[PDB]
Amino acid sequence: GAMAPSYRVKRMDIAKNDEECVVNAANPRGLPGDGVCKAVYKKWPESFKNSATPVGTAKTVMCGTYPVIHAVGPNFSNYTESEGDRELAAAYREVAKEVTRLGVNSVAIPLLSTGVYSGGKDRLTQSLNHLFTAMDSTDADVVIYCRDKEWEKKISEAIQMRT
Ligand SMILES: [Cl-]
Ligand SMILES: [Cl-]
Ligand SMILES: [Cl-]
């Protein structure tokens with residue numbers, strides 16, 4: 001575990017992270033995809049061997065000794081608000097189990113279902129609160145990755161609010 005487990009946020013490409021493992025915002029079929037998933041495919045393509053997994057689950061595949069945790073959030077274009085919320089919470093719970101099992105001291109994580117799976121809605125708060133619910137009981141250093149300057153400020157404020 002980390003000496004003083006923390007949350008941090010950075011605005012940059014998660015493929016350039018400084019953590020001991022990465023969470024991919026994956027599709028259920030293990031395809032290269034777009035956005036975070038395509039950057040993850042270009043950096044760790046070996047990790048997409050048998051990475052397909054259902055919605056609300058996470059599947060870890062090694063790239064050398066570097067773990068890639070493929071976490072599949074719901075696409076809110078297809079799910080109801082109610083069922084999507086349940087699947088989004090579940091995907092983060094499975095990420096917490098994988099991070100624990102791997103024994104890593106740090107993890108890079110994107111906000112699941114906030115991009116092309118958002119169904120056109122701002123889900124910063126919804127996705128971040130499910131991230132916290134899952135990861136609060138883990139002792140890894142968590143570094144959240146985002147691309148938007150306004151999202152960086154709101155995520156940083158939410159972390160600081162809990163002190
Ligand atoms: Cl960057
Ligand atoms: Cl997404
Ligand atoms: Cl973002």
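If you go along the chain as it appears here, the first residue is 1 and each next one adds 1.
Yeah, the Cβs are placed from backbone N, Cα and C, and that goes for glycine too.
Copied over from Swiss-Prot:
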- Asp13 to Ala (Swiss-Prot position 1343): Partial loss of ADP-ribose 1'' phosphate phosphatase activity (MUTAGEN)
- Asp13, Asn27, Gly35, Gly115, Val116, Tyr117: ADP-D-ribose binding site (BINDING)
- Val36 to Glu or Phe (Swiss-Prot position 1366): Almost complete loss of mono-ADP-ribosylhydrolase activity (MUTAGEN)
- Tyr117 to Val or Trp (Swiss-Prot position 1447): Almost complete loss of mono-ADP-ribosylhydrolase activity (MUTAGEN)
- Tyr117 to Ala (Swiss-Prot position 1447): Partial loss of mono-ADP-ribosylhydrolase activity; complete loss of ADP-ribose 1'' phosphate phosphatase activity (MUTAGEN)
Neighbourhood of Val116 (ADP-D-ribose binding site) by C-beta distance under 8 A, where only residues 6 or more apart in the same chain count: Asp34, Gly35, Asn75
Residue among recorded positions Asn27, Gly115, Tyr117 with Cα closest to the Cα of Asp13 (mutagenesis position): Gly115
Largest CA-to-CA spread of ADP-D-ribose binders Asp13, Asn27, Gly35, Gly115, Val116, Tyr117, angstrom: 19
Neighbour tally for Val36 (mutagenesis position), based on other Cβ positions within 10 Å of its Cβ: 24
For the recorded positions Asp13, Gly35, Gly115, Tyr117, the one whose C-beta sees the most other C-beta atoms within 10 angstroms: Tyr117
Count of other CB atoms lying within 10 Å of the CB belonging to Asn27 (ADP-D-ribose binding site): 21
Recorded positions whose CB lies under 6 angstroms from ligand 2, from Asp13, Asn27, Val36, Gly115, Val116, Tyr117: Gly115, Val116, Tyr117
Rounded Cα-Cα span from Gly115 (ADP-D-ribose binding site) to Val36 (mutagenesis position), Å: 9
Where the C-beta lies under 6 angstroms from ligand 1, the matching recorded positions among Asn27, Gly35, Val36, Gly115, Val116, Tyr117: none
